[PDB]
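Trainee: Mind having a look at this structure? Questions to follow.
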Amino acid sequence: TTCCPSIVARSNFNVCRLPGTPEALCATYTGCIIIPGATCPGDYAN
C-alpha cells in the first residue's frame, strides 16, 4: 500500500521504479510511504 499526497511526488516515485530502482528505496526519498495495511484515504491516494 503506497500512500502519497502529491501528483508531483507520485510521478517521480513511479518514474524511479522504471530504471530499476526499488519503489521502496524511492519512497524513502519522496516521503510517499509503502505500508502493509492501513487503507489511506483519497488524499493520500494521490
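Method reported for this entry: solution NMR.
From the backbone N, Cα and C atoms, a Cβ is placed for every residue, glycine too.
What Swiss-Prot notes for the natural variant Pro22 to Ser is this: In isoform SI. What Swiss-Prot notes for the natural variant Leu25 to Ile is this: In isoform SI.
Could you place the listed features in the three-dimensional structure?
Mentor: All protein chains included, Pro22 (variant position) registers 11 other Cβ atoms within 10 Å of its own Cβ. According to DSSP, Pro22 (variant position) is assigned to coil rather than to any helix or strand.
The Cβ of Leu25 (variant position) has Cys16 as same-chain neighbours under 8 Å, each 6 or more residues away in sequence.
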